[PDB]
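Student: This is the structure I have questions about; it appears just below.
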Amino acid sequence: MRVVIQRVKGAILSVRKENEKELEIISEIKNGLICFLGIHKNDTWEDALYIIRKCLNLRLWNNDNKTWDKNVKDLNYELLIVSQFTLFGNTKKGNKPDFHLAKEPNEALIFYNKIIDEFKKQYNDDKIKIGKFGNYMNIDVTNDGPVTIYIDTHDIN
Amino acid sequence: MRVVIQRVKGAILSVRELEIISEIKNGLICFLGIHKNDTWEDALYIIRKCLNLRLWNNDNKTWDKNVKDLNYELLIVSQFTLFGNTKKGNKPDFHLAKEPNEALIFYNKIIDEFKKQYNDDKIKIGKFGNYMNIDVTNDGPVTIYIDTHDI
């Protein structure tokens, strides 16, 4: 499993409605993190936990003297967790990218919900916001630094 | 060199109460991390892939056009935190990330070639070493990661 973690002052997630061209705001987070999370073909519940561990636990904020000190939960800060398969989008071969290594979308959806669920059990239920799985979404992000963090769990076991 | 490429409707970059200093409508923001042992070769791969990657639908086709094809914009930004190793503890370490002085130069050079290759009105930057606010309108969203030490 893969994740892009971007530090944020806020973020507003909006999708298409019901002519359309009409974006509808479903998820707001103020200060906190945003997480573009890619579920991989053969992911196991162990990778999921590791993702949730680093999100919830890495120290991407500062205090007085001390830097890189406090994690998302110390500041009662939110997270917006957005599913992003395009992260296994393969760009080794060809300028059109190939997603062959992502998970199938019905298998993914159940896995991601499970994760979101667990996300809530390891933090606070009201701090974890989400997008609409496998849907067009339009997200305004306030990058705070910026701060961008990459983790590929298949770099571990 | 690592890079996070995201597809935007547009993006606004601001600095320290703040003040806008770049912006772009549709195109791409690329958070571009520079490894201490990177090579000019290591740039080319990034720039190419950024400029050519087919990330836009062509009314009926999918994954078909690039930022060049659609006279779109790129806004290049230098994330060293992309090399924050975090397996150790919960406190990232950037012992893998290029030193800010040689970094800034490599960044500089990369921008020149980004212009040299696409168009120089089409490339935006930030103030390199400093705090940045970037409002980013994630279109899709479409997130794309490459670490050049795989090619």
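The numbering of chain B matches Swiss-Prot: 1-16, 26-160, in order.
Per the header of the entry, the method used was X-ray crystallography, 3.0 Å.
Cβ atoms are placed via backbone N, Cα and C, with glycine included.
For reference, Swiss-Prot lists these features for the protein:
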- B:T90: active site, nucleophile (ACT_SITE)
- B:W72, B:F89: tRNA binding site (BINDING)
- B:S87 to A: Partial loss of deacylation of D-tyrosyl-tRNA(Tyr) (MUTAGEN)
- B:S87 to P: Wild-type deacylation of D-tyrosyl-tRNA(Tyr) (MUTAGEN)
- B:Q88 to A, E or N: Wild-type deacylation of D-tyrosyl-tRNA(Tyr) (MUTAGEN)
- B:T90 to A or S: Wild-type deacylation of D-tyrosyl-tRNA(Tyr) (MUTAGEN)
- B:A112 to F: Loss of deacylation of D-tyrosyl-tRNA(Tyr), loss of deacylation of glycyl-tRNA(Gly), not toxic upon overexpression (MUTAGEN)
- B:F137 to A: Loss of deacylation of D-tyrosyl-tRNA(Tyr), loss of deacylation of glycyl-tRNA(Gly) (MUTAGEN)
- B:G149 to A: Loss of deacylation of D-tyrosyl-tRNA(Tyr) (MUTAGEN)
- B:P150 to A: Loss of deacylation of D-tyrosyl-tRNA(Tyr) (MUTAGEN)
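Neighbours and distances for these, please.
Tutor: Under the three-state DSSP scheme, B:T90 (mutagenesis position) falls in the helix class.
For B:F89 (tRNA binding site), the count of additional Cβ atoms within 10 Å of its Cβ stands at 21 [all protein chains shown].
Around B:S87 (mutagenesis position), taking its Cβ as the centre, 25 other Cβ atoms fall within 10 Å, counting all chains.
A sphere of 10 angstroms centred on the C-beta of B:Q88 (mutagenesis position) encloses 24 other C-beta atoms.
Of all the Cβ atoms in the protein chains shown, 22 others lie within 10 Å of the Cβ of B:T90 (mutagenesis position).
Close to B:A112 (mutagenesis position) in the fold, though at least 6 residues off in sequence, lie B:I43, B:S87, B:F89, B:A106, B:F137, each with a CB less than 8 Å from its CB.
Around the Cβ of B:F137 (mutagenesis position), a 10 Å sphere holds 13 further Cβ atoms from the protein chains shown.
In this structure, B:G149 (mutagenesis position) is part of a beta strand by DSSP. Taking a C-beta cut-off of under 8 angstroms and a sequence separation of 6 or more, B:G149 (mutagenesis position) has the following same-chain neighbours: B:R7.
Taking all protein chains in view, 24 other C-beta atoms sit within 10 angstroms of the C-beta of B:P150 (mutagenesis position).
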Student: When C-beta separations to chain A are restricted to under 8 angstroms, which of the mutagenesis positions B:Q88, B:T90, B:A112, B:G149, B:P150 qualify?
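Tutor: The answer, in sequence order, is B:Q88, B:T90, B:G149, B:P150.
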Student: Where does B:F137 (mutagenesis position) sit in the DSSP three-state scheme?
Tutor: coil
Student: Including all protein chains shown, what's the count of other C-beta atoms within 10 A of the C-beta of B:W72 (tRNA binding site)?
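Tutor: Counting Cβ neighbours of B:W72 (tRNA binding site) within 10 Å gives 19.
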Student: The deposited coordinates stop at B:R16 and pick up again at B:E26, leaving 9 residues out. What Cα-Cα distance does that leave, in Å?
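Tutor: It comes to 6 Å between the two flanking Cα atoms.
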